[PDB]
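Colleague: Shown below is the structure under consideration.
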Amino acid sequence: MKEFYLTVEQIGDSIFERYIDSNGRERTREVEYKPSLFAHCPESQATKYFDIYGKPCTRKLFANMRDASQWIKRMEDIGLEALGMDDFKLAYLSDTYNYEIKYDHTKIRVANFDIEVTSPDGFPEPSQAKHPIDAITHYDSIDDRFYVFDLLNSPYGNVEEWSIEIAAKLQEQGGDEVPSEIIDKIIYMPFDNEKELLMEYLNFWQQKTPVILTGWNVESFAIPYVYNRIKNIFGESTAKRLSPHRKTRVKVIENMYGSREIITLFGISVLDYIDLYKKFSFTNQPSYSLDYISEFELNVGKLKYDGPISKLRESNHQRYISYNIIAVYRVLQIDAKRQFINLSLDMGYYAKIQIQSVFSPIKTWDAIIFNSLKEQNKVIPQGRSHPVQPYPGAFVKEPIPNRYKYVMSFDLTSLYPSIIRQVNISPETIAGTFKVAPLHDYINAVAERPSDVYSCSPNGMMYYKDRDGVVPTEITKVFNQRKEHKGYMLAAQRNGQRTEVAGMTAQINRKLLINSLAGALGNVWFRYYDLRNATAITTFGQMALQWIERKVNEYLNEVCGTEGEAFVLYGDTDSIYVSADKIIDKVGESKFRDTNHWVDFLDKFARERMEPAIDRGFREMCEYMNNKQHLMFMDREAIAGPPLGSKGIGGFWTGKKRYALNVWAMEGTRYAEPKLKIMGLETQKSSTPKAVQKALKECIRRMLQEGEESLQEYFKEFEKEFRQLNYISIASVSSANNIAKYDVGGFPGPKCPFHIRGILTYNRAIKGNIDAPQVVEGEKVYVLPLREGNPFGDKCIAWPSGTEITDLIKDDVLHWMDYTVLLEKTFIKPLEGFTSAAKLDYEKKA
DNA sequence: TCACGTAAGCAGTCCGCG
DNA sequence: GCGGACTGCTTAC
Ligand SMILES: Nc1nc2c(ncn2[C@H]2C[C@H](O)[C@@H](COP(=O)(O)NP(=O)(O)OP(=O)(O)O)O2)c(=O)[nH]1
Ligand SMILES: Nc1nc2c(ncn2[C@H]2C[C@H](O)[C@@H](COP(=O)(O)NP(=O)(O)OP(=O)(O)O)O2)c(=O)[nH]1
Ligand SMILES: [Ca+2]
Ligand code: NA
């Protein structure tokens, strides 16, 4: 069988690698890797190594990775380029596995674990590990078993063994209702004391060493707590056993808010699922706790319980253990749907990197490009330092705030990667420059043609047409791979066999990699950073969008015989929005039998008339810029309008990036019932309260489908009833940054943000109460305004999102929450923006 | 929120300033 | 009042 690596590390002059051999067995080996770097040489010095610019290079074989690292220093001292992959472990992977890696995931030990710690005096800080670990559930992907470690005796009480029979009982039987598909997969291990529990866990850890270590908040809590707790009791020599190479290190994470403290376990790849979720899910959630996410993803959260979790083990040890098992399983269910782990394994093995590097698109792309270049015996350039500088981005047209009855939309296919491929943009394909005219001249095709020999961008860059660049070459491959999976996602959407969400992630998360490459060219840490290339992409995007805007207006003017009219109402980056009122009027709205009739008509007109006109409109631009390959593909997206015969307005814009459409068709998907397409509005902002999002969305639905009278009817009913709503559902949400920065003596300091003020108000209310939930820096909070004269002392209070507010102050908050201010700022004010733009009244006049 | 990007809207604070 | 400069936060693409 083909060999593939599991983990790889660099410790001194040795490479530590865990891998699967040809027999399918997991092996470990330490290799004295002798790396090689490159330096430019005279042409007379024959070689097979050249850089990306065709300049000859000499291969320097070093006795060890130390000599190679020191050589880079000397070359820097001299001031000459030191070419080659300076990340020696990546080069080792490239040499060891010089072929496309086809891995077997069943041989990869993926570990999903979570722990429980009873703490009567606040959150148990992993740096201290003051309190005993009384529960550990450890799922092993190879064994397909849930190994449960249960502490029976601790200074916080002695308990009886957990019952698997009771845990299997339904909730209405007093049981825990632990899923039947995992109850037979539970391995229960009771322990008389903590030392025995931890000792056995390490023996368990060494026998089944995790390759992929995951869970929820395992990196910031579970891993450092276990490491420190074992350290305090047995010493670091025993805590080092958590690594298969017996080597760890305390890693400090830097950001714009302070430093962090995690533990690096060499030989292990940690993929904390909360980090995998935040990056790959394409959602911004009010709360990122496991219970909130499980509710969103699975319509079911963690196991519910009574009283604080600090007293759960003593009061209901049965539930306490079952709660712990379910926590681990919830992550396995979320992953079975999201497939973020399998995505990471795909990306990591495709790029030939450490699996945990999938968090970094830069490192990922650097190794893809390196391996690609090495294949042709080409040598990558040395990374350089650059000052952070801004550069132009996409174009956004200022829409006229108004209702728009009939709307048809068109969008380009993966614009930026396509631009890269079409123009042939790459660090080595640069050919020169041309004198630039104002951009509006290229849009109107009145400026002189840039070149008859090179592929050009309206930013002034010229690229070779007859040679390949590594960047267009490698981005094409990943683009094509997504296209193959996208051919499966649209199926399930139209058929809705199944496949969708996973087939969605398969395609949508692949695009995150290909979209990040264009951005990478504008990041100073990318090896192939170049603002000329990065601007060439975005400027081309600006041109193409407004070029096709002009072309669509021209085509629709001559076809409708109207002259000079504006059909394109709005555009953003890769899309355009066309008013279809005039098209409908040509046939006559009375000549349509029903809603589907005019939808079928606009669909036929878009495909047979507009689309071929659009493609012709792009082929000439391709000729104008003398591009290498025509790839500006813009096809029909949405078809929107009110129901036939109704009083709905179909859609509306309030401004840039803010609009609502009543869509009947999306590409190949024809909706049985009209779907709302709402972008940018408060219904989409996670900072808007849950019950307000729903109410606003219903206000919008009535505007687009039913009209003014229905909207006013619903508004009047919502204002009369909204006080009944649960306080959490009407609470605002916001991320909490730099709390201490605006903290002066527990009271709001200068320029204190409104939500931060709510946090300080909360901190005073719970001050002295060591068991009360603490607002964490960098996390999110629920926010409620407070009526004047409230006992809390300020205009608002804020508490951790995704949770009920503590029973200490809950009754007071309910009594003093300002329903009026809440209604005006979150509901009425945005609704005023929607209706005034749509020329509608949410309240009666005369 | 730990070396993909820019564009751009709304909430709120504090400032000249008339 | 009231408008702009600014921070903070959010989304679209
Ligand atoms: N092409 C390339 N090689 C690199 C780079 N960085 C380090 N190397 C190193 C990796 C390799 O150590 C060396 C050249 O590897 P090969 O010519 O592809 N195969 P050969 O039969 O010559 O192998 P050996 O040298 O063991 O005889 O340059 C890089 O960026 N590019
Ligand atoms: N750097 C960067 N640019 C982006 C990102 N998202 C969008 N852009 C810019 C670059 C993109 O070229 C452009 C549009 O990106 P899509 O909305 O994803 N449209 P596509 O046709 O690719 O996906 P589908 O086939 O599913 O419709 O916006 C991003 O996360 N990063
Ligand atoms: Ca698209
Ligand atoms: Na696109």
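Sequence positions for chain A are given in Swiss-Prot numbering; the residues included correspond to 1-496, 546-895, in order.
Method reported for this entry: X-ray crystallography, 2.3 Å.
The backbone N, Cα and C atoms fix where each Cβ goes, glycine too.
Below are the features listed in Swiss-Prot for this protein:
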{"type": "BINDING", "residues": "A:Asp411, A:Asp623", "note": "Mg(2+) 3 binding site"}
{"type": "BINDING", "residues": "A:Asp411, A:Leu412, A:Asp623", "note": "Mg(2+) 4 binding site"}
{"type": "BINDING", "residues": "A:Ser414, A:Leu415, A:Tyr416, A:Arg482, A:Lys560", "note": "substrate binding site"}
{"type": "MUTAGEN", "residues": "A:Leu415 to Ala or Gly", "note": "Decreases base selectivity by several hundred fold"}
{"type": "MUTAGEN", "residues": "A:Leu415 to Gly or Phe", "note": "Increased misinsertion, increased mismatch extension and inefficient proofreading"}
{"type": "MUTAGEN", "residues": "A:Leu415 to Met", "note": "No effect on base selectivity"}
{"type": "MUTAGEN", "residues": "A:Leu561 to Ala", "note": "No effect on the ability to recognize damaged DNA. Increase in probability of nucleotide incorporation"}
{"type": "MUTAGEN", "residues": "A:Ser565 to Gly", "note": "Increased incorporation efficiency of correct dNMPs; when associated with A-567"}
{"type": "MUTAGEN", "residues": "A:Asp621 to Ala", "note": "Drastic decrease in the efficiency of incorporation of dGMP"}
{"type": "MUTAGEN", "residues": "A:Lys706 to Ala", "note": "Almost complete loss of polymerase activity"}
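Give me the lay of the land around each of these features.
Modeller: In the three-state DSSP scheme, A:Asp623 (Mg(2+) 3 binding site) is classed as coil.
A:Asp411 (Mg(2+) 3 binding site): 20 other CB atoms within 10 A of its CB, across all protein chains.
DSSP gives A:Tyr416 (substrate binding site) a helix state.
Neighbour list (A:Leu415 (mutagenesis position), Cβ cut-off 8 Å, at least 6 residues apart, same chain): A:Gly590, A:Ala593, A:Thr622, A:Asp623.
In the three-state DSSP scheme, A:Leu561 (mutagenesis position) falls into the helix class. Cβ contacts within 10 Å of A:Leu561 (mutagenesis position), excluding its own Cβ and spanning all protein chains shown: 15.
Annotation for A:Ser565 (mutagenesis position): same-chain Cβ neighbours under 8 Å, separated by at least 6 residues, are A:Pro361, A:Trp365.
Proximity of A:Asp621 (mutagenesis position) to non-local residues of its own chain (separation of 6 or more, Cβ distance below 8 Å) is seen for A:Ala394, A:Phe395, A:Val396, A:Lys397, A:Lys705, A:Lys706, given in sequence order.
Under DSSP, A:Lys706 (mutagenesis position) is assigned to coil, being neither helix nor strand in the three-state scheme.
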Colleague: Quick check for the class: what is the C-alpha distance, in angstrom and rounded, between A:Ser414 (substrate binding site) and A:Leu561 (mutagenesis position)?
Modeller: 11
Colleague: Quick one: pull the CA-CA distance for A:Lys560 (substrate binding site) versus A:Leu412 (Mg(2+) 4 binding site), whole Å only.
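Modeller: Per the Cα atoms, A:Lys560 (substrate binding site) and A:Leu412 (Mg(2+) 4 binding site) stand 14 Å apart.
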Colleague: Where the record says A:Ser414, A:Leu415, A:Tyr416, A:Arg482, A:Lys560 bind substrate, what is the longest distance in Å from one Cα to another among those residues?
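Modeller: So the binding residues stretch over 15 Å, Cα to Cα.
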Colleague: Enumerate in sequence order the recorded positions A:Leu412, A:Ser414, A:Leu415, A:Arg482, A:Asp623 whose Cβ-atom distance to ligand 4 is under 6 angstroms.
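Modeller: The qualifying recorded positions are A:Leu412, A:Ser414, A:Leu415, A:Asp623.
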Colleague: Across all protein chains in the structure, which of the recorded positions A:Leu412, A:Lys706 has the highest Cβ count within 10 Å?
Modeller: A:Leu412
Colleague: What is the straight-line CA distance, in whole angstrom, from A:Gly496 to A:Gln546 across the 49 unmodelled residues?
Modeller: 8
Colleague: So if I measure Cβ to Cβ from A:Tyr416 (substrate binding site) and keep only same-chain residues at least 6 apart in sequence, which ones fall under 8 Å?
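Modeller: Residues satisfying the criterion: A:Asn564, A:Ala567, A:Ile586, A:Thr587, A:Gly590.
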Colleague: Around ligand 3, within a Cβ distance of under 6 Å, which of the recorded positions A:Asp411, A:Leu415, A:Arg482, A:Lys560, A:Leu561, A:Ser565 show up?
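Modeller: If the test is a Cβ under 6 Å from any atom of ligand 3, the answer is A:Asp411.
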Colleague: Give me the CA-CA distance between A:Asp411 (Mg(2+) 3 binding site) and A:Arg482 (substrate binding site), in Å, as a whole number.
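Modeller: Distance (Cα to Cα, whole Å): 18 Å.
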